[PDB]
Amino acid sequence: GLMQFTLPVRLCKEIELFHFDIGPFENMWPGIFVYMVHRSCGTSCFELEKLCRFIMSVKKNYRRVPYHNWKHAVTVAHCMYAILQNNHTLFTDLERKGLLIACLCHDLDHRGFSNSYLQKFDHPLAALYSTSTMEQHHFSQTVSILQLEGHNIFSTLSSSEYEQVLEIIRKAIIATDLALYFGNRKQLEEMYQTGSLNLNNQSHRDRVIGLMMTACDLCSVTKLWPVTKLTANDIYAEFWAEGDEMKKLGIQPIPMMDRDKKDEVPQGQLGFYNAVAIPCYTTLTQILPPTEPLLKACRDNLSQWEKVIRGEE
Ligand SMILES: CN1Cc2c([nH]c3c(Cl)ccc(O)c23)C1=O
Ligand SMILES: [Mg+2]
Ligand SMILES: [Zn+2]
């Protein structure tokens, strides 16, 4: 009960900032997640024995892929932690519990391939889940791990609170399907602008939590330029592997995914910042003003990609 996780001074201070990098020491990442749960939720939210067993089973079920790996899971959970801490009174006890777990689990058992590649391959998962293919798999994997003996971190919730938190986690993980982000944000934009946005309306909260999930999932674009630039290499390593597998199916990949067309990456990054990232953090900043630093950091990185294109780096 009286056992707190503490971090070294530099981490204890920087972990509170949106642009925190969790570092190259993998063995510190579980401790960083428990620290965030304890400050975001309470030291009582989870039995520490069960939480530690849950974390380590989640870690084991992430693969050794360049980007969609255990470091991504903890990075996305940290961004959610920073949003929740800067918006203290907007979220319920159940939501703070559910969303940190949702972020840690959101890419469980990812193979480094898009929903599109699974469908063109004719992967069994594409027959089981016709849309949000990987995301329905990630939620399925989450439920499987929660049902391992000694892994049910929610066991002390009432029956209805248990059902509520599993439903928060399901919607949160489905929302990480970028195909669903475009319509979700358009609707949030209209609701904000016509002044109909109402956070006591459950359908409205769902939408806002979905946008938070997109914002945390993309948070690699909100780091200091050296982190953003080095993470983009990991992202493109999966894209080019997927491109290679498209060529093996006799399909020319989009140029972004073709490792023979690396010169076109910086222009591809600009489209992504302008079509996805900037609009995502703009709507997020409008709805939750204290998340402005994510939008500012994203604009700074857009400007760094413009310099890469102009040949200034
Ligand atoms: C963090 N992110 C994810 C992502 C980046 N760039 C992308 C492009 Cl060009 C197309 C489709 C994507 O899902 C992405 C990136 O840096
Ligand atoms: Mg995903
Ligand atoms: Zn992700």
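Heads up, chain A uses Swiss-Prot numbers, so what you see runs 724-1036.
Just so you know, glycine gets a Cβ as well, placed from its N, Cα and C.
Under the heading active site, proton donor, Swiss-Prot lists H791. What Swiss-Prot lists as 3',5'-cyclic GMP binding site is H791, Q992, and the listing cites experimental evidence. Per Swiss-Prot, divalent metal cation 1 binding site is recorded for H795, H829, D830, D940, and the stated evidence type is experimental evidence. Annotation source Swiss-Prot lists divalent metal cation 2 binding site at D830, citing experimental evidence. Here Swiss-Prot describes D830 to N as a published mutagenesis experiment; the accompanying note says: Reduces activity 1000-fold. What Swiss-Prot notes for the published mutagenesis of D830 to A is this: Loss of activity and of zinc binding.
Here the features listed in Swiss-Prot are placed on the structure.
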| residue | record | DSSP (3 states) |
| --- | --- | --- |
| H791 | active site, proton donor | coil |
| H829 | divalent metal cation 1 binding site | coil |
| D940 | divalent metal cation 1 binding site | helix |
| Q992 | 3',5'-cyclic GMP binding site | helix |
Legend entry - Intrachain C-beta neighbours of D830 (mutagenesis position), sequence separation six or more, cut-off 8 angstroms: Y785, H791, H795, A796, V799, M857, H861, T899
Inset, instruction - Specify all same-chain residues, apart from the site residues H795, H829, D830, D940, whose Cβ lies within 8 angstroms of the center of the Cβ atoms of the divalent metal cation 1 site, ordered by sequence. - result: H791, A796, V799, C826, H833, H861, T899, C939
Legend entry - C-alpha spacing of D940 (divalent metal cation 1 binding site) relative to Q992 (3',5'-cyclic GMP binding site), in angstrom: 16
Inset, instruction - Counting Cβ neighbours within 10 Å across all chains shown, tell me which of the recorded positions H791, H795, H829 comes out on top. - result: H829
Inset, instruction - Taking a cut-off of under 6 Å between Cβ and any atom of ligand 2, tell me which of the recorded positions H795, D830, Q992 pass. - result: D830
Inset, instruction - Please list, in sequence order, those recorded positions from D830, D940, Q992 with the Cβ less than 6 Å from ligand 3. - result: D830, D940
Inset, instruction - Look at the binding-site residues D940, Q992 and tell me which residue has the greatest number of other C-beta atoms within 10 angstroms of its C-beta. - result: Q992
